[PDB]
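S.K.: Sharing a structure here in structure tokens format.
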Amino acid sequence: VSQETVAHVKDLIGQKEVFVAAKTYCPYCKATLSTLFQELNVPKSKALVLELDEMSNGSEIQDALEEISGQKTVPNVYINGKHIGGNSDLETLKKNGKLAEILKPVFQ
């Protein structure tokens, strides 16, 4: 993956306060999105969700994402331009109480 693609994906990542790279027919992508938007009431106007398998450039976005973080799996979550991880990481932070404070400024 090119440095220009890498830079573009970083730009995508930091546009909105919540970023999720997901795919359709992905059980834990669904779980992640439900946690964020249905359980925790994150305003969708403050989020960018990419469905990579719907995007003609979906495959290179994912490669760029792996380059940036080393994560190969979806969902891939960033909050405030900072890498959260996948559904397992999100769930850890949810149970920790850390997620609520992480999201605090999204409700700002």
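We number chain A the same way Swiss-Prot does; the residues here are 36-143, in that order.
Every residue, even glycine, has its Cβ placed from backbone N, Cα and C.
Pasting the relevant annotations from Swiss-Prot:
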- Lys58, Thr59, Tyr60, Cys61, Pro62, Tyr63, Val109, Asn122, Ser123: glutathione binding site (BINDING)
- 41-143: domain 'Glutaredoxin' (DOMAIN)
- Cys64 to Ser: Leads to 30 percent decreased oxidoreductase activity (MUTAGEN)
- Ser123 to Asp: Leads to decreased oxidoreductase activity (MUTAGEN)
S.K.: Any idea what DSSP makes of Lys58 (glutathione binding site), helix, strand or coil?
M.R.: coil
S.K.: If you count Cβ atoms within 10 Å of the Cβ of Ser123 (mutagenesis position), leaving out that atom itself, what do you get?
M.R.: 11
S.K.: List the same-chain residues at least 6 positions away in sequence whose Cβ sits under 8 Å from the Cβ of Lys58 (glutathione binding site), in sequence order, or say none.
M.R.: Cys64, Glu86, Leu87, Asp88, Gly93, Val109
S.K.: Can you count helix, strand and coil residues in the domain 'Glutaredoxin' (41-143) using DSSP?
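M.R.: Counts, helix then strand then coil: 59 helix, 18 strand, 26 coil.
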